[PDB]
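Structure first, then comments.
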Amino acid sequence: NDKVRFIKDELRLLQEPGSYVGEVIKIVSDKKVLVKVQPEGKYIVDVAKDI
Amino acid sequence: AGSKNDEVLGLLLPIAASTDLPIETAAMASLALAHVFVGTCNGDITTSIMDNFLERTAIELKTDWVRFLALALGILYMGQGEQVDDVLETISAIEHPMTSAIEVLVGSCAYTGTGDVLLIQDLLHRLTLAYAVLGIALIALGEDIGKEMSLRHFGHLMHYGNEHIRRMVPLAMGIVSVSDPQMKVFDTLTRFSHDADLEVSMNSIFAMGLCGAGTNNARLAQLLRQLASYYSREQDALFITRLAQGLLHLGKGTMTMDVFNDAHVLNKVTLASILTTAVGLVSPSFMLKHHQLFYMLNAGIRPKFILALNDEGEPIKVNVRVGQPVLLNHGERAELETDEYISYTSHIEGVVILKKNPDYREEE
Amino acid sequence: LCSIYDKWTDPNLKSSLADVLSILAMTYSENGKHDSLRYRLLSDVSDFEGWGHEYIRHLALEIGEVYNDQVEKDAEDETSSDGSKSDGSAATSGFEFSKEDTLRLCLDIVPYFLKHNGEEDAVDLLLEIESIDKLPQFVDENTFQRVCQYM
Amino acid sequence: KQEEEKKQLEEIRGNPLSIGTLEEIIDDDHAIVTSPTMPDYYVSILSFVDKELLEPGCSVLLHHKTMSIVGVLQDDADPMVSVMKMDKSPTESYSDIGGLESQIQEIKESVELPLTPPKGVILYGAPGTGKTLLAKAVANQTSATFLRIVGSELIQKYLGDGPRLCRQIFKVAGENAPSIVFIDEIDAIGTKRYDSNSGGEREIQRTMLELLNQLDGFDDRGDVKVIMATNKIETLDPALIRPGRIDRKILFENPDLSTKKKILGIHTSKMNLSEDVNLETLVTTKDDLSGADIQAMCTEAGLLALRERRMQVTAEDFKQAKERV
């Protein structure tokens, strides 16, 4: 089972929308980090709750 | 101020015990008794208003007789160290924007300059209010960290939507305007004159004469030439422009308000008449009381002043270097002069008794 | 000659014997904390007019710093007003906050810069030294006017 | 409390929403926007904050919806203007710069003198002694709002910023008046090239010409003035010069021995020395250096006396330091 679940586990992760690497341009007090997406332009956008 | 006496206190303290602003007048009597004992610990008034404020004498319900007594002790103690402590008991007790700030502001003049960076620390929080806006004007006196950014922030403080500050600043401007004026808002006071308020106009008419009082154009440029294009759109405007254009030319348009003078020393004569004019001088604007509050500034108003003196040391022919007005004979007009000729000790700006090199020696 | 050196609180007198036996203790080969330093604590003049040996440089600045915070920061906190006019204030005044050792070691250093005439610059140092040994004995003499005006 | 009062104003928006650029603010309280991803939509603010707070062609609060304008978004990406050194009664005065007085009078008579006439000057010559130091001198001596901008700073390849950038500068020039207009190092927006087409940048001229349109749009009795600092004389419009408006070209040259000596006497004494070091000692051995190698002689002298392990520098070190730097 060690594998089994674990193996299975990745399949989940093997299903992604994605994770955008992005270029934070800055934040504001808004807690929306002002971010240029790498190919895209900037988007001031909330963060991960843990960051 | 300069004559200070217990008598009008002893007059106005039972009047203060009688506590009536519209009759006893005791409210601003405390404010006058604030302009009496300035810069000294007066044990009587310390207890007197402690026997007024805390006792909440007679009519006091209003925040009025609360505050009229507050700043009353708030002027007097100044500079005494340990002996200033009971002044907060009348001030910082009752909760207002005058409250948690003055907790250490009674030290500001008692510190005679401060050693702690605490000044900008806490005061910024309430800032980030009219006399909280004012709170930093004391910070520039003794601490180097709180002197600077006020300049282009003043009219920006004026730029804040609330008249609370928008009345505060044009009143807080005049003293600063003849010290470190806000040049653009001079035009924006014009633009905002009628903008959301015609009392802003009333002030944007009136307070232009205030800032334009004895200082004219130069640093004050964008303010005053509007008072020349201000004449009458209204008889009240025509009245307040007549306030303004009188204040514009107040002192023949040549005067200056600088609390500090070139001797490396402060003045609490003026500083006593400042915040009294803040609760007063309310005729065109909020905190309104009555007309005659205009002239309380007369304790501190200066003309631009250089007294050049020879080895007579009192008015005599003698001259500094070039003026505007000329080489200055005694009591001729100028300000802030490091000139050629020597004084008796520590040549500085300002009033200087001129002594001359014996080789070229001259009265000048 | 060790017992004439016993009572050490002097602002001046004990000086040279604490210079003499110490240079004698320095020529004794002791350049560190030794009989020499015990003299340096107790030299309130070791070499003032004269030039200091390796004696002053090492042994002063060892306790010249031990002196520093001994007197310095006693005055940042207090219940009374700031400033004192007393020459007898070493910041051992009231309760003892300061070793006269450190004091007189510095009260060599205080003369050591009494001759130096570093008045204007030494202010903020002497403020960040805050040695009420120093500035009274830092200038007891010379010109009081301009020297101490830019103080 | 106000938290939610404000937060509801946020709760309006939804999120994360899209940073996106305006194109045209329109009074419909719509406006057409600009996306780096290039959806560009004629769309409305969410109105509490103001259209006026922003400009057509500025990055603004936009939903992901139509990129509906959410409200005022900075677009803090730049300052309040293009790229500027904003100073008022600036540090440098004619005294601090050593004797430049030859052209100080040029900047004096043009700017200082009329303030009681031409609208400004052209700086040329060398920076760090003549131009930059003169730049603030009468600007300080008139004590007005000194706006320092380099053509490389402004070197805008985007069409219309270079003018808008300059306009953002002219925005300050009009409101912040009295405003000293300083313009540094134009090799790029100021070279009109040969043509309006085929690979030559209009935004060169378009920056300049509108900068010039706004330059030629003012002349004074001495209140507000302009400064042109750069080494390329003829790449620029004569209307940019416009003889009669800027007739002052201030072209600095290596400070002459006394003007040198003033920068010397200033910068010699301000690097510690041994009285062996002397002005005419340092004057004479020079080729007529700039005011900098004056300093630079003095600067390194410390380091060469630091190379001598001494803070009080010998006369040779300066002589070395100059003949080094």
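By the numbers in Swiss-Prot, the shown part of chain D spans 88-203, 215-423.
Cβ atoms here come from the backbone N, Cα and C positions, even for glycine.
In the three-state DSSP scheme, D:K229 (mutagenesis position) falls into the helix class. As annotated by Swiss-Prot, ATP binding site applies to D:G223, D:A224, D:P225, D:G226, D:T227, D:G228, D:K229, D:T230.
Around D:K229 (mutagenesis position), taking its Cβ as the centre, 25 other Cβ atoms fall within 10 Å, counting all chains. According to Swiss-Prot, the mutagenesis experiment D:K229 to Q carries the following note: 73% loss of ATPase activity.
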Quiz prompt | Residue with minimal Cβ packing [other Cβ atoms within 10 Å] among the binding-site residues D:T227, D:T230 | solution = D:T230
Exercise. Note the Cβ centroid of D:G223, D:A224, D:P225, D:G226, D:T227, D:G228, D:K229, D:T230, the recorded ATP site, then list each other residue of that chain whose Cβ lies within 8 Å of it, in sequence.
Key: D:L221, D:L231, D:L232, D:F350, D:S388, D:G389, D:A390
Practice problem: Return the single residue from the binding-site residues list (D:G223, D:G228) that has the minimum number of other CB atoms within 10 Å. | Solution: D:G223
Self-check item: Least buried by Cβ count (within 10 Å) of the binding-site residues D:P225, D:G226
Solution: D:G226
Practice problem: Give me the non-local Cβ neighbours of D:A224 (ATP binding site): same chain, 6+ apart in sequence, Cβ-Cβ under 8 Å, ordered along the sequence. | Solution: D:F350, D:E351, D:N352, D:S388, D:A390
